[PDB]
Every structure is written in C-alpha cells, then in structure tokens.
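S.K.: One structure, as structure tokens, below. Some questions next.
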Amino acid sequence: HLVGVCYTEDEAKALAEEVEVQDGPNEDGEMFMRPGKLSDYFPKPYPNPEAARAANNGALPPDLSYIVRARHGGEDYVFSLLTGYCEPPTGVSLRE
Amino acid sequence: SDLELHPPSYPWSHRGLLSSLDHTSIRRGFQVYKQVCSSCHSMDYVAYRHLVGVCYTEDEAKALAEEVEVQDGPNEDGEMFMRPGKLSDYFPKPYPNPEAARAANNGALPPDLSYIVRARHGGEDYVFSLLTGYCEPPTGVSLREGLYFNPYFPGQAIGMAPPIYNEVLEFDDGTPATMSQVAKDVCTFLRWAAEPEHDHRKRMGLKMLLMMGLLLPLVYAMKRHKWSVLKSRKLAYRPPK
Amino acid sequence: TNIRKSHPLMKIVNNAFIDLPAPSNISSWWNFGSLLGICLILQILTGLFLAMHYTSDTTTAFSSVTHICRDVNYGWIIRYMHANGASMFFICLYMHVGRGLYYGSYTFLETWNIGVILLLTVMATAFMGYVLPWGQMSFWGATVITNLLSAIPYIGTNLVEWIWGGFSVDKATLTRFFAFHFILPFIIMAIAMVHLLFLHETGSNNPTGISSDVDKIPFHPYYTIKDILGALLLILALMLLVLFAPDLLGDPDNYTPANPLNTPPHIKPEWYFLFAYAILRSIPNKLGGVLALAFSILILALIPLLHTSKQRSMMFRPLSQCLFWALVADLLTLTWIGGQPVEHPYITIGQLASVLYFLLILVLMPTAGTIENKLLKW
Amino acid sequence: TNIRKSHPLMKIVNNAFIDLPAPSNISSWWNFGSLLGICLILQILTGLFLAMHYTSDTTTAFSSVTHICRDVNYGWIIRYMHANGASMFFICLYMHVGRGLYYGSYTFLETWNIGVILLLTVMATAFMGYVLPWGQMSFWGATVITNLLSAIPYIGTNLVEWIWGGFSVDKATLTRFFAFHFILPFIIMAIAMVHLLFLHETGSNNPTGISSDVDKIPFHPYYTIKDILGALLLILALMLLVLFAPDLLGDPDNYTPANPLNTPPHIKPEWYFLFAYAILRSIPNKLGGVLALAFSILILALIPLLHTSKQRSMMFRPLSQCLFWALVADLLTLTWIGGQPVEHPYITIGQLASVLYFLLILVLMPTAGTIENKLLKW
Amino acid sequence: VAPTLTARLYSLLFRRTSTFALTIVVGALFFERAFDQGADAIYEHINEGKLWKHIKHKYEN
Amino acid sequence: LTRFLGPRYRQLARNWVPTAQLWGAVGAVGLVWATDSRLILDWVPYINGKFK
Amino acid sequence: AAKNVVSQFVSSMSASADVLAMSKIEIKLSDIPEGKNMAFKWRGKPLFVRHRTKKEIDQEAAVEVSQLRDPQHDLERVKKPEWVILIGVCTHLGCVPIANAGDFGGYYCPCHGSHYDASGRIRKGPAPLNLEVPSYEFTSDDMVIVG
Amino acid sequence: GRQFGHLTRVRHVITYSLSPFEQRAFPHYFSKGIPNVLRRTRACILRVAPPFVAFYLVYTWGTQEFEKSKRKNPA
Amino acid sequence: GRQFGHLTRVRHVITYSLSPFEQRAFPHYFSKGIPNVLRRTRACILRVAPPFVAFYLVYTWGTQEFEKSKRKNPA
Ligand code: HEM
Ligand code: HEM
Ligand code: HEM
Ligand code: HEM
Ligand code: HEM
Ligand SMILES: CO/C=C(/C(=O)OC)c1ccccc1Oc1cc(Oc2ccccc2C#N)ncn1
Ligand SMILES: CO/C=C(/C(=O)OC)c1ccccc1Oc1cc(Oc2ccccc2C#N)ncn1
Ligand code: FES
C-alpha cells in the first residue's frame, strides 16, 4: 500500500523484511516464520482480543486503520487527544 | 493401473424406495467410527447434537461429547484453554493442518468422512467393497509397502492399511464384531453422515405419491369435465341452395 | 361493465390469461410454455431462500451449502428443489424448442428470436449457478469452459482475465458469479414478458400449422385447467427427483471441496450441457471448438431462413418427420458421448454425431422440405 | 408508416417517452419522477458491482467493504456512489411526495397509492442495505428497530424471532437482509412500471391543477431535454458528495466493526429516517411507538380522503400554502430532533412537533381548504 | 339415501360458494389429521423396529 | 356517506349478512388451520392429538 | 399440499439447528467475587452475572410493593438470595447498560436513560417493566446451565 | 392482439354443444381409448422409432468396442 | 392513454411560433430575468418563510437551553 506513495518499491520491501510474519502450512505440517514480503499486512501485537486487555490496562486499544473516520472531529480529535494531555483538576481523583 | 472393477449391489436395509435407515446399525457404526477411524479421518460437518434422538438419547450424546479435549476460544487472560466437550461441538479432527495428515500417515491424504457415500461412485457399496475386498497383489505387479493393494481402488495402489479385522471393540447389543458386520455398520452410519434427511424424505415421498395418486385423477377429471363441451360438440355445415 | 376489460391492470391479465383467443387443438406440447414460467418462478423462490443462508466466499462457500442441507429447517428440501428445478427447466426448454421446430412455430420471427435469447440466458444462469457450491465439479467445470475464451484472436487472454478477476477461477470469480446468478433470472423474466408480448400479436400456432381463427376458444377455462394439470405433472416429476433420487442427475465430485491442484478423473456437465460438451471435444482446434460451440445454439436463429416447405407444420410431412427424429436421436447420441471419456470409439462417433447435427439443420432438413413440395406438385 | 407507432415494443416507448401529450407548464418539481428512475438504475448498477466483491457473512462482512474501497480498482468510487445515491434517492422521494401534496396530484388515487407502496419499499430496502457493512451503526440500528415488533400483542415476540433467525440480530440476519436487499429493487422497478401505467391513464397534472388538454405538448423534445438537464444536476449533487464530502451524510460508528456487547453513545439514522426516528422516541409507549411509526408513512394513503378544497392545486390557496410550509418546517424540526439526544428541551419539542405532524395532515389542512372555499363563496 | 348422498351434499353445502369454501376449509382440517397420521402409520409398518420410536424403551433414564 | 342511508340499503345489508357471516367463518377456520392455532384447536375432538 | 410447502419455507427462517443448540450456555459460579460483573454471550444478547453481598440484599426487600409500574416483589424474583442471574438488555428497545457505577443500585442505561437496582427494577426513565430474568435449576454450586 | 368478434369471417356452420353437467367426462375411456392410442402409434412408429433404434445400435456397439480395446492377448 | 387528436375541443385560437434557429435562446436573460425572480420571491415570502423562521427560533432556543441545563451554580 505504501509503494509509490511515500516510499519506493525497494524501500517498502526493506521495511517489510524487518518483521517475523507467521507463514502457512509447510511440507511437514507445522507453522514457520519467514522475512516479510510486500503482500503482508502490518503486524498485530496481540493475536487474541482479550490479550490486549491484560497486557495494557484492562481497556482495549482499537485498530488504527480507520480512526480519523471512526471518531468525530477526525484527525483534529486524535491530534488534540495526543497534544492536549494535561493534569487532573481538583475534586476528581484520576486513579492511576 | 488403468483397468477397473465396480462394486456389486449389497441389499442395504435403507436402499429401497420407502426404506428407512437401520438406526441400531447407525448406532453400532458410530462406535466403529469412534475408536477406528476418528484418529485418522476427519468429520468436520457432523456434531454430537446431530446424534440426539437418532441413535442415542440426549443423556447418552452428552456423555460421548465429554470424552474429548476440545480447544475453546478466548479466556479472561488472552490464551486458549481446553474443556470437556459440549453437544454443540463438532467431531474432533486428528490433524489441525492439511499437510500434517501426509507426514503422519503415508504422504497420501485421508479425505473427510462426512460426505463419502455421496462423494464416491457406488456409494456405501464401494466403501463396503473397498474395506471387505482387501486382498494380496497378483504377480508382475510389485505392491511397494507404502501403498497397500486393493482392486476396488481406482489406481490399484491405496495408502490406507486395512483397519477392518475381526473384533475391533464390541457393542452394548450382543453383536459379533466380524469383518463384514464391522464394515456394514460404518457404511450404514456414513449414509446418515452424508444424508441425515434420508428417513424424512422417504416419509414425505410416500405422502407425495399417495397425494398425487389422489390428485392426478381428480385434476384430470376436472379438465375432462370442462373439456367435454368441446369433445362431444357436433358440427354441421349448411351452405345456401 | 365487466371490470376485467376496463381496469388497466386487469385488462392485461384478461388479454393474456382469460379472454385470449386460443386454438382448440393445441397439444400437450403447448404446455411447456406455462411450465417454463412455473420453473422460472420455482427457481426464484427456492433460489432466494438459499440466498438467505448461502455465503459467497471460497472459505465457507461449500460449508454454507452444507449448513443449508444439515442445519437449516427443511433446507435440504429447498436445495434439491432448486438443483432439480434447474434440470426440470432444461427438460422443458428442450421440449419447447423441439415443439417449435417440429410445428414450424419459428415463423413467428421475433417471438422465436427472443426465445433464442431466452435459452442463452437460462444457460448462462445455470453455468454460473453450478460454480456456487464450490465443489470439485463446480471449479473444474468453470476452469475448463472459461479457458475457451483464450482462443479468440488478439482479444482472447484479456477477456478471460477480465471475466476471472485475476489469472484463474478464484475468490473473485465465485463472488461475481453469484451476483450475475442473482440478477439474470429477473432479466430473464422481463425478456419472457416481451416474449409473450410478441406471441399475443399473432396468437398461438397449432399441430396442423393451419390457422385456427375459425375455431378459437377462450384461454379460460380450457387452457387454465389444462395448465393446472400440466403443472401437477411437473411437480410430480420434480418431487420424484427431490424425494427419491436427489443425487441421480448430479455429479459426486461436487460433494468434495474445490481443489485447484487436483483435477478429477472425469470432467462432465449435468445432462443438459452434455450434447454441447461433446461437440466441443469433437473438433481438435481451440478456436474452432468455441466457434462450433456458439454455433451449436446460435443455429436456431438461422432455422426460419432455412424453411423451404409450402406447409408450416411437420404434421403432413413424413420425409421431414424422419429427419426431425434423427435430430433428437443425434442429440441423444451427443448427450451419451458428452458423459463418456475421449478414447477410441467415442472420438470418431462423437465427431460423426457433431457433423450430423449441423448437416441435419443446415442442409438435410431444407432439402427434404423442397422434395416434399415437388411430391405435392407445389 | 412510422415504425414508432406500429412496432409492439417501440409502441410503448413512443407512448411513454416520445409522443405522450404532456402539460406545457410543468415545473422543475415534475423532474423528480425521472430522477427517481435514474436513482433506481444508478443503485442497481453500483449495487451489482459491489455485490461482485461483497461477502454476506459476519466474519468478513466488514472486511469485504474495506477490500472494495482499498484494493478493488475504483471500488471506492462505486461504494460512495451507492451510499450517496441512496441519499439522493431519498431527497428525490421527498420532493416528489411534497410536490404531489402541494399540487393535489394525489387525486390520481391508484398512481399515488402505488407511490405509497413505492416509498415503503425503498425505505425497507435502505434499512436492510445499511446493515450490510456490519458496522456499529449497522448492527445497533438493526437491533433498535427490529425489537419494536416485540410490542405487537400475542403475535409479537414470535415475529421478531422469525425475522431474526434466532434471538438477536446475528449471522443469519446479515445474510437474509442481503438476499432481501438484492431482490427488492427489482420488485420496486416492476411496481414503478405499474405506477407509470396508471399515470399515463390521465397524463400528468400541472402547477395550476386545471386541465392542460387545451395546451398539451409532446414529451419529445421538450421533456426529453428538460430531463437530461435535470439528470445533469442530480449527477452534480451526487458527485459533489462522492468526490468532496463522502463521509458528510454518514455516521462514524459504521467505520468500526459490529460489537453486540458495546452500545454506541448515540444511535442515529442517516438523515432520511431522522424525522420518523424522532416520532418513535417522542411517545413513551412501546406499541404506541410502532403504531405512530407506521402511521407516519401510511397517513399519505388518507390524504386524498382529506381533500376538502374546490380547487386541485395550492397555487391559488394561501391559507393551505402556509400550512403546507408548516409541514415541511415541522418535518425539518423532526429531522433535527431525530439526530439529537433524548434530554430536557428535546423530549418536549420533539413530541410537540410529532403531535403537530398528525394534526397538520388530519385536522389543520382539511380545515383551511374548507375556509378557503367559504371565502370564494364555494 | 332417498335423494342421493351427492344430491343432499349439493343442496346443503355446494349451492352457496360460502358453504362450499367452508366445507373445503373444514374438510382440509379433518383430512390433514387422517392423512398425516395415516401415512405415518403406513411408514411404521414398512420400517418395523428400524425407527427410534420403536427402539425408545431400550435407553430410558 | 349520507347517500347510502335508506330502506333499500338496510334491505341490501340484510340480504348479504348471512353471506358475510359465512365468509368470516371461512376466514377464521382458515386462519386457525393454517397457523395450527393451539388455543382454538385444543377444543376440537379429532384434531386434539398433540399430547405434550 | 400448499400448507406444507408454505410452512416448510416459513420454518427455514425461524430456527437453524446450530443456533438453537447455543440457546443454553455455561458460566462459572467461582470466577466472580462479590459485586463484580462478567461478560458472556448467551442467546446473542449479553449475560450479566451479579453476586449480591450482605450490604445490598436487605435494601431491595425494603422498597414498597405498589410503587413501580407493574406490581412485582424481590422475594419471588430469585430462587436463592445469594445469587442473582441477569439479562443485560432493557425491556424498552434493547440496550446494554454500564454496570456497577450507577445511581439507584448499580445499573444505568446509556441509550435513552433507565435507572435499575441490584435486581433491575425501573426507578427512573420511560421503560414499561423490570429487567429480564431467565429460568433456574441446580445440581452443583460451582456450575450452572442457563436453561 | 386480436379478440373475439374481430378474428375472421365464418358462414353457415352450426355447432351443437352439451352442458358438462349433462354429459360424462370419460364416455368410453378404455373401449374407445385403447384402439385410438394403438392407431396413432401405428401411424407414427415408422417416423419416430428408426432413428432411436439406430442410436441404440450405435450405443450398444460403441460401449462393447470401448471395453474390448484396452485388453490384449499377445505382449 | 390519450394521444393528440383525441384530447379536447378547442375553437378559434391562433398560435404564432418561431423556429429556434431564427430566435435567441436567452432573449433578455438578466434585464427581464432578475426583475421576474424578485417578483415571484415577493409573491411567496409570506407563505414559505414564516414556518422556517419559526423553526430557526425553535432551533436556536432549543440548542441554547440544552447546553445551559446540566451546569449548576450552587451545590
Ligand atoms: C474406517 C474403517 C475407515 C474407512 C471406512 C476408510 C475409508 C477410506 C477411503 C474411502 C479413503 C480414500 C477415498 C477413496 O476411496 O479414494 C481412505 C483414505 C485413507 N485412509 Fe481410510 N478409512 C478408514 C479408517 C482409516 C484408518 C484407521 C486409517 C489409519 C490406519 C486410514 C488411513 C487412510 C489413508 C492413509 C488414506 C489415504 C490413502 C489413499 O487411499 O489414497 N483410514 N480411507
Ligand atoms: C425462458 C423460457 C421460456 C419461457 C418462459 C417461454 C414462454 C413461452 C410461453 C408462455 C409460450 C406460449 C405457450 C406455448 O405455446 O408454449 C411460448 C411459446 C413460444 N415460445 Fe417460448 N418460452 C421460453 C423459451 C423459448 C425458447 C428457448 C424459444 C426458441 C429458441 C421459444 C420460442 C417460442 C415460440 C416460437 C413460441 C410459439 C409457439 C406456438 O404457439 O406455436 N421460447 N413461450
Ligand atoms: C434462471 C433460474 C435459475 C436457474 C436455472 C438456477 C440454476 C442453479 C443451479 C444449476 C445451481 C447449482 C445446483 C446445485 O449444485 O445445487 C444453483 C444454485 C444456487 N442458486 Fe440458482 N438458479 C436460478 C435462480 C436463482 C435465483 C433467482 C437465485 C437468487 C435469489 C439463485 C441463487 C442460488 C444460490 C445461492 C445457489 C447456491 C446454493 C446451492 O447450490 O444450492 N438461483 N442455481
Ligand atoms: C420508486 C420511486 C418513484 C418513482 C420511480 C416514481 C416515478 C414517477 C414518475 C416517472 C412520474 C411522472 C413524472 C412526474 O410527474 O414526476 C411520477 C409521478 C407521480 N408519482 Fe411517482 N415515483 C415514485 C415515488 C412516488 C411516491 C412515493 C408517490 C406517492 C407517495 C408518488 C406518486 C406519484 C404521483 C401522484 C404522480 C403524479 C404527479 C403528477 O403528474 O401530477 N410517486 N412518478
Ligand atoms: C432500491 C435501490 C437501493 C437502495 C436504496 C440501496 C441502499 C443501500 C444502502 C443505504 C447501503 C448502505 C450504504 C453504505 O453504508 O455504504 C447499501 C449497501 C449495499 N447495497 Fe444497496 N441499495 C439499492 C440497490 C441495491 C441492489 C440492486 C443491490 C444488489 C445488486 C445492492 C447491494 C448492496 C450491497 C452489496 C451493499 C453493501 C456494500 C456497501 O455497503 O457499500 N444494493 N445499499
Ligand atoms: C461451471 O461449470 C458448470 C457446468 C455445468 O453447469 O454443467 C451442466 C459444467 C460442469 C462440468 C463441465 C463443464 C461445464 O460447463 C459447460 C458449459 C457449457 O456451456 C454451453 C452450453 C451450451 C452451448 C454452448 C456452451 C458454451 N460455451 N457447455 C458444456 N459444459
Ligand atoms: C439498520 O439500521 C438502518 C438505519 C438506517 O438505515 O438509517 C437511515 C438506522 C440507523 C440507526 C438507527 C435506526 C435506523 O433505522 C431506522 C428505521 C426506520 O424505519 C422507518 C422509516 C420510516 C417510517 C417508519 C419506519 C419504521 N418502523 N426509522 C428510523 N430508523
Ligand atoms: S433501550 Fe435502554 S433506555 Fe432505551
């Protein structure tokens, strides 16, 4: 997807090789790992939906493909949520 | 290698226009699937709940389901655990990978047993004959002991070792587990494992024939009644002088 | 006043089904026109209830069909009703066309020509419908037929890869074939409506091929009750198949999931394509294959221009009667050869029947009609 | 002879689009009839090319839609064309109905009543179409609307569970909604044909509501060229949305996959259902909700029986003109309230607008027409 | 039997299209019970013992 | 509305009343049989056979 | 004949044997402590399992009989006072409520607005009846099947 | 489309017809029927059958020749 | 459906028309046009606008009252 957009063909191949992507059935009947090809998706940190909960906070971090179209305000909101991180006002305890 | 032999017609208790399946033979056949084939042959389309009210009671089918470790979905932590089987679970597959069947058998792939008497020509007759007719190779043709000999097999060289021999477990019914009785019971079960509707379609089929036998002459008589105005009509031509 | 005549909607129903002047003498061979309409409706009603449960992806394409027959409440009844209804539709199409040929009904130029378009459209539908279960025969039938379009000069390979959505019958091909299989029967029904529009212009022909104006009877109740009895007979034949022999007219390979790496021992159509499948393998050339294959159906459009007889019907035509039955038997020969392998006796007699089909329509039957004229001093 | 008149097919085209006597004076408000036909065709052509790639299972229902917009060659163009075409269809339906109400066109009893059936059918289509992407709004819209059928006495729960294929909007519901979404537009087109059949019986009405028989002009070329210009304007509005603001009329929650355990903060329709969504939440009763909801559209069928004026059109009717614009503004009030939460000012003014809608059609407009008669001594 | 069974059936129930429809509807209800069960009973005889309804008493609790 | 109020119409209603009653019976028994409406069908002797 | 085919096509919409067998699902009575809520899919719509502690049970039996919309006691709504089995959808339109952090006893609906207590009786908001409750039967104290 | 009254000119033809309630539906069903079917079989067996009998021979021989072609008595 | 020649009776009415190739498409487009649109706006602003202006007030107040309802100055 990045090819001819932000990177060259050679550049995007080099970025793809940087991860261990789980490939399908081998000659024996087991799943092996190979360097990434261009056709591979961006690698998911949690293979299970509930594995995101226990390895973050209990709360689920949502998928980043479709996010400036999935939250009102678009990119302005995501920019403001990142940029406008501030300290809690009195009366309201944050809970860490 | 090219020449072939076709199975004969064994007089199955269900093959016949209005003949329901022997449910006791299905029951016995499930057992013949349970120990023998299930550790090598997948049945991805039949569940334990499918057996309920057919060959086993609700209590019986629950008890047979609990006998396996089925891999359940996402837990509270984010890992996959094992639990006793519920009725809704499918029949357990011995190989999770398609190529894992190759390396752990012969190199050749054992096909899924759900839909097999409808997936091979001759039906249950063929599967019965392939099991029953396991024999020694004729001279000139070397067998090669990764491929056993069977005449009913299309290429004459089959990777399956014969798992049908006198007594591979017994039944609750006082039935002798002879090679023929072992092979018949799986085939009568595999009929149900390809066509569960069998009994129901024969039933409504009788109702179809009995209704049409009443309706066909009746609609005929309706048409014949209305048409009698034309059929008995008489013509006369009377041109002038 | 009679509201059947005045009311704009009921006016059509009256002029089409009730007060329509119909010949007194039309055979059971005129029943298939209504039976085709029953079959098109039957296919829409069974097809939809299948579409409520069917999945259009290569993953569970086969599994959804299984889910229908196994889990879905009376889903097995609907599934075999649809599969046998498609064959029923084809037995009817053939009787109907044959009747048209025998009785000279083709002289209704537009009606007939719209019927040729109607035949091609039902064929195109059934071909695409068969791919949907994603069985061994579903895939291998698709690959063996689509690959013919490669033989077209220059345009060729580009066309196949455009119909394919890639480089073989794949994920995309299963999905688009469902879309096209869903839309086509409606486009059929609309063409079937225009078919009837053109028929009502002249009214029906009859077994003698002489005009029936002197002896016309109203469609109701004579052809109302005769079409009811006829439909009761079509339901008998359909329900004999669905409820006693559901696997008779079908191929066993379709009961194993698609495998692009493993080709089956035999590659055979359902009976209704066997005659045309035979013609294709009979001619060794790639392009000549498809050009004889298109000409196999497109020939019916020439039949009116090859009418030579002074009489319309074959009723009083014995030379033409023999050459007609020769065509039916020859097509039954091509049917037999279609479902047989390409070895020794079958290659020769296959192409022998193939050359006969075209000789019988293009040369033989137009000659018999001329001789029959000479015999009557006409 | 002119073949436009004699030929059975061309005869219809001539009588419908070419030689049809049309009023000289018909407004741009008469354009929406043709525009609805363009919209129905546009929806069929974009809808099909989507169906060639769309998957009907809960697994990759969302992923197939993504695959279309991301991978499929110009798939994004077709997808937003379909989604905005559905809204375009709805802007047109509303102008068309409003025009019919203002100009007294409803006195064509059958034409109008077939149009009421036509409105319900396009509504039913769009509702089912929205479920297909299987977004948060797709699922939660479906659950919030289907669950209303529970409120029907005795029949209730059984109906919902029959439409559901289970106990909630699940696997089966997504699949059957696709089947019904595929068939409905064709059944719409056939009803739209019967709609036009009934219209041609009287011909078109005009802005004055007086007969135009004394000043009829042929449809070609006057209304041919006027419908071309009108369609060029509809393509402008549609392509403004698709190519500059593709996410404007849509809800962001549909961009996250369906989650039956997590309900969104807001549950709002696309603009075209907002007025009716408001009426529903306005009345606290369960059954009274659905009965006011059905009466929200079914009321149009009563409008002809509530005509009281001696004149057809509102052109010469100022009292009725004000009460008409009150209806449009009141519906715009209901539109606004539909897209707002159920808190303090909105509950009251929401149900205030709701009672006004029904009072304006059932009581207020039939009174103005009577007074207007008295003022003319009529 | 003095006027025919058909003659008394026309006089009472076939004259009016109302009672003709009513006799068909009432006759459809009573036919469905006699047929469904009657054909099921015939299906019992050709599959004696083979069916689960015959086996049932073998596996009780 | 007011045009249909007269002696003839009262006669015309009285004439079609047994007919409109009997069509109601056709509709009811028709609906009862087609849905297998247990509430009503529990009362009829031979149709009673559906022992829970 | 017509009845049968019409019924068979009608039935092809109503059930689906594979969905009907997932009607009764299993949950752990040992996994959850006092007060907490669990997320599990029963029949499709979320199943809520609330454990009622000593500082909550006595509060529900104190609220008067002829106060709510439909006269229904708290004593007859549960088989045993120790455990309360709940359905996580409102009787109005069908919405999943944010549990525990509410006002009138734990539950509150974020759809339109409905105030529910430890059993789930409507205190504030346009809802006709109390929260949904399933059937009850026991064989072991650590595992129960929602029949 | 044409309707009755606009079809054609017919002169001096009397048609006598009976009510379906005065006449039987199957007058001489087997007595007149059986002779009739045999008569129209006889009238057509020479036009219908000889292509099918020809196919049957081409089918029976073809199937026979297919089987006895792969097998061989010498090496 | 009716066609020309069967619509209605009209007597003593002369219609003078010009070929589109002899006349301009936009005769006085802005000079005659602008006065005309203003004229028919004026003819209808009292029937079209007062419901929308009423909605605008019910919209502007409603939105204002929604915001200033949750907030409170005392405890
Ligand atoms: C149960 C005794 C049993 C049956 C029945 C059975 C049948 C069977 C068939 C019909 C095939 C091949 C399909 C075909 O006809 O072309 C086949 C394939 C293999 N089998 Fe099998 N099978 C039964 C059980 C067992 C058991 C217990 C084993 C292991 C000892 C086994 C092995 C295999 C293998 C290997 C194959 C693939 C080889 C091949 O035929 O090509 N089977 N089975
Ligand atoms: C989509 C399937 C079709 C339908 C629904 C259909 C419909 C019918 C109907 C209702 C009739 C009138 C009754 C009758 O004479 O049979 C008829 C007649 C006719 N049809 Fe078709 N038909 C179809 C296929 C065909 C085909 C494939 C052809 C030609 C290749 C054909 C050409 C004709 C002709 C010539 C007649 C006139 C017969 C006559 O009255 O003498 N039709 N059709
Ligand atoms: C012109 C009338 C039609 C014909 C001739 C036709 C033909 C066919 C054929 C031959 C099959 C494969 C048979 C099988 O293997 O079971 C099939 C299956 C299918 N058809 Fe049709 N069909 C028609 C109408 C339709 C319509 C209108 C729909 C959509 C509402 C449809 C949807 C399906 C589906 C989903 C399947 C796959 C399920 C299955 O194989 O049983 N069909 N059809
Ligand atoms: C499926 C969307 C619809 C289509 C395709 C459609 C088609 C059309 C067409 C082509 C015309 C003639 C041109 C014109 O006067 O606009 C028309 C007029 C008419 N339609 Fe529709 N229409 C639809 C929706 C409706 C609805 C929803 C109603 C009523 C609830 C309606 C009732 C009428 C009436 C009364 C007229 C006569 C207008 C007149 O000439 O004075 N139609 N329709
Ligand atoms: C009566 C005309 C139609 C209307 C009003 C209509 C309405 C809609 C709507 C509102 C959506 C959801 C919009 C979105 O989220 O993108 C949709 C999507 C869909 N429609 Fe239609 N549609 C119509 C015609 C059809 C037809 C004829 C087909 C089948 C050939 C079809 C197949 C689809 C599919 C597959 C989708 C899902 C893909 C997607 O969301 O983009 N539509 N339609
Ligand atoms: C996807 O394959 C569908 C098939 C099918 O529906 O057979 C009835 C099929 C199955 C196996 C082998 C081939 C198959 O397809 C076909 C398709 C086919 O199409 C035509 C039918 C009649 C006349 C011309 C053609 C062409 N081209 N002629 C013969 N076989
Ligand atoms: C599946 O939900 C589809 C929706 C949709 O297409 O909105 C435009 C939708 C989305 C969110 C919330 C509700 C939704 O559905 C609906 C459906 C609906 O249906 C009608 C429309 C007009 C008149 C009456 C009804 C009804 N009942 N009225 C209001 N909202
Ligand atoms: S459904 Fe919960 S308050 Fe509306």
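Following Swiss-Prot, chain D shows residues 2-379, kept in their order.
We read in the header that X-ray crystallography, 2.7 Å was used to get this structure.
The backbone N, Cα and C atoms fix where each Cβ goes, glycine too.
From Swiss-Prot, here are the annotated features:
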BINDING   D:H83, D:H182  heme b b562 binding site
VARIANT   D:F90 to V  In strain: 65, 66 and D
BINDING   D:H97, D:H196  heme b b566 binding site
BINDING   D:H201  ubiquinone binding site
S.K.: Taking only the Cα atoms, work out how far D:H83 (heme b b562 binding site) lies from D:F90 (variant position), in Å, as a whole number.
M.R.: 10
S.K.: Hey, which of the binding-site residues D:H97, D:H182, D:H196, D:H201 is the loneliest by Cβ count within 10 Å?
M.R.: D:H201
S.K.: I'd like to verify something. Among the recorded positions D:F90, D:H97, D:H201, which ones have a C-beta closer than 6 angstroms to some atom of ligand 2?
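M.R.: The qualifying recorded positions: none of them.
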S.K.: Near ligand 5, meaning Cβ under 6 Å from any of its atoms: which of the recorded positions D:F90, D:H97, D:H196, D:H201 fit that description?
M.R.: D:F90
S.K.: Using Cβ atoms only, which residues of the same chain lie under 8 Å from D:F90 (variant position) while being at least 6 residues apart in sequence?
M.R.: D:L37, D:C40, D:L41, D:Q44, D:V123, D:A127
S.K.: Kindly assign D:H196 (heme b b566 binding site) to one of the three DSSP-derived states: helix, strand or coil.
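M.R.: Where D:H196 (heme b b566 binding site) sits, the three-state DSSP reduction gives helix.
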S.K.: C-alpha of D:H196 (heme b b566 binding site) to C-alpha of D:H182 (heme b b562 binding site): distance in Å?
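M.R.: For D:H196 (heme b b566 binding site) versus D:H182 (heme b b562 binding site), the Cα atoms are 21 Å apart.
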S.K.: Rounded to an integer, what is the Cα-Cα distance in Å between the residue listed as 'ubiquinone binding site' and D:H182 (heme b b562 binding site)?
M.R.: 29
S.K.: If you measure D:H182 (heme b b562 binding site) to D:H97 (heme b b566 binding site) at Cα, how many Å is it?
M.R.: 23
S.K.: Measure from each Cβ of the binding-site residues D:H83, D:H97, D:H182, D:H196, D:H201 to the Cβ atoms of chain I, and list in sequence order the residues where some distance is under 8 Å, or 'none'.
M.R.: D:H201
S.K.: Around the C-beta of D:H83 (heme b b562 binding site), how many further C-beta atoms are within 10 angstroms, looking at every protein chain?
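M.R.: Result for D:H83 (heme b b562 binding site): 21 other Cβ atoms within 10 Å.
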S.K.: So which of D:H97, D:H182, D:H201, listed as binding-site residues, have a Cβ under 6 Å from an atom of ligand 4?
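M.R.: List returned for ligand 4: D:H97.
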